[PDB]
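Peer 1: Pasting a structure here, questions to come.
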Amino acid sequence: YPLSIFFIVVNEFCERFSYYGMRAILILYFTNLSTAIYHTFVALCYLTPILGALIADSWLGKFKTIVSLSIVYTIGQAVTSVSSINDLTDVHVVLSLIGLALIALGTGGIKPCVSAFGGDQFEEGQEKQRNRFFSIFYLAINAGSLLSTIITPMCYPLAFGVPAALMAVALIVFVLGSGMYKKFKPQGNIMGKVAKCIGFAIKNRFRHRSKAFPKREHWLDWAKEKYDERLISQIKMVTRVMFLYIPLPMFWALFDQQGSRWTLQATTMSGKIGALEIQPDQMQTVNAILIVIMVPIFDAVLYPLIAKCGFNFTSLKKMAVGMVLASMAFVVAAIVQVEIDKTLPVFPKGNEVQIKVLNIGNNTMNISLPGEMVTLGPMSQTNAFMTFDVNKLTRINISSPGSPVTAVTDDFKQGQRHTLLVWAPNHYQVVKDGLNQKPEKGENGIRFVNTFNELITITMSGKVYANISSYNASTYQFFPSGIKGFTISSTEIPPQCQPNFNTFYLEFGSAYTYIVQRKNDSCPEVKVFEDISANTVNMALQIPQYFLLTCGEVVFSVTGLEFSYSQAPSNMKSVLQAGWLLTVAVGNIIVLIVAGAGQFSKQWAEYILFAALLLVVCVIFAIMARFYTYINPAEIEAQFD
């Protein structure tokens, strides 16, 4: 029996491995809305499966569609790669756009058919062996995911071309197994038959308003009037099973959160392990690492042990329990979410304005501000931002001991942090900061200030600041952690001056401002001032919140596809798979429905998003589980004719 299986398993592992490659690249290629864009196309890929089962069981069977959809899948990836080269080498965008739609079909028509195809090989009441396959099969899906991430860092033609090539390798091997596959063909228009049967029955029910209206079957009492009984039996099994899925999709909206929402939180939690220098975006991989080792344990020890004590868990029992751990997983995040709040600074909102003042002169200056004054010595700054109201910024006076007063006639934008630089009694400057949140992806911004009469130019690892006016600062640019070297160039600088310099360790999430000042020998000097503190909380603390979800998703997901396959009738095995996959499609809509948040504190969203909904669904789902939909032995009922 294993012979024909290996061709199938290696195909999915090889296939889905390449599939993940396109994911990270796509968002980078085009560059809150990232949540929509990331989720929108994720759901889109799961609408196509609708086109999968219909064609598969109503036309050419299952073997043909896999081969056909495999070819069209590769073309989409290949076309997108070359079309991208056409735009840069030489309307053009239209070529790239078409690839996306073509790529989706393969991603859609393959997932349902492949799963149903594997199960067919098991026929001799091989409950344990067929289940072993599904446990093995799911372990293969994440195997590709793990390898995809590690190779991604190590070009566009190869970035797109190379992943596409593997699918061809996967495609070729699957063909070789044709002589060994156990395959079945359709015997008519199954989809059409059901369509007509449903319409006639309900139409008949509409008739006889008060004549034998009480139905002994909610729908079948009327369908039987024209159609074959065993035909009614098959639809009856599928109709009941599909009902149980109504409460399921909410859960998938609770698992996807790790893709973006948690990764966003990883930005503010970058306390780096001493041993290594893990990056923020790599945390998602931790789900892959656990799942490969966790899956064998459950099948190996846990399930046999549970049997010994006589708990006798059923598929329904596990699925209901599986949702519990996922729910409890999120509340752990909320604990971590509130914890970080003790360290992150506060940013202005709307009509609020935050002000920072930095003195770079050689003499102390006195600053007059609405309802308060600040005196800052040479090369000194305020240790924290000062918040103010836009309307309350009425009078601003600047003076130095023994110097005339100087007013400020500039303007400030509400909702933007502003910095005031003063170097002489009547010489000041107003500059915008640009950033009003934690830096994206964890990198730390850097800028510079000009004090010399002439323009200056500075370069630092592929990024250049040039033509900077005197007593005016540039805008921030972001660099990774560690230590970076930089060089300066300016006409006023004599050649003999040394422009080579090095920085201190950067860590993650910090924001420092440099200052350039003249030495007695005309050589420049470098001073550093902080604006935002470095991230403190360690990143490994996300492991707790991760383990429960992955441990809970192994018990849930594995049973989901297996239980969907068993209850399906021998004729419409693939159709139900669409229902199962269709569950995920709805899920991403709910998170998309979030749109704006009622308030700002993220801790609220992390909590109500699961507790008020997921648990309520669980109890509601349990009620439906009380109606023993598992009591259907789909394998034997057909034997009754």
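Using Swiss-Prot numbers, chain A covers 12-42, 50-108, 120-183, 197-683, in order.
Even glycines carry a Cβ here, placed using N, Cα and C.
Straight from Swiss-Prot, here's the annotation block:
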MUTAGEN   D573 to A  Does not affect peptide transporter activity
MUTAGEN   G594 to A  Does not affect peptide transporter activity
MUTAGEN   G594 to C  Nearly abolished peptide transporter activity
MUTAGEN   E595 to D  Does not affect peptide transporter activity
MUTAGEN   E595 to C  Nearly abolished peptide transporter activity
Peer 1: For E595 (mutagenesis position), which residues of its chain lie six or more apart in sequence with Cβ-Cβ distance below 8 Å?
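Peer 2: Listed in sequence order, they are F297, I333, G364, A368.
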Peer 1: Just how many other Cβ atoms lie inside 10 Å of the Cβ on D573 (mutagenesis position)?
Peer 2: 20
Peer 1: Measuring Cα to Cα, how many angstrom lie between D573 (mutagenesis position) and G594 (mutagenesis position)?
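Peer 2: For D573 (mutagenesis position) versus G594 (mutagenesis position), the Cα atoms are 42 Å apart.
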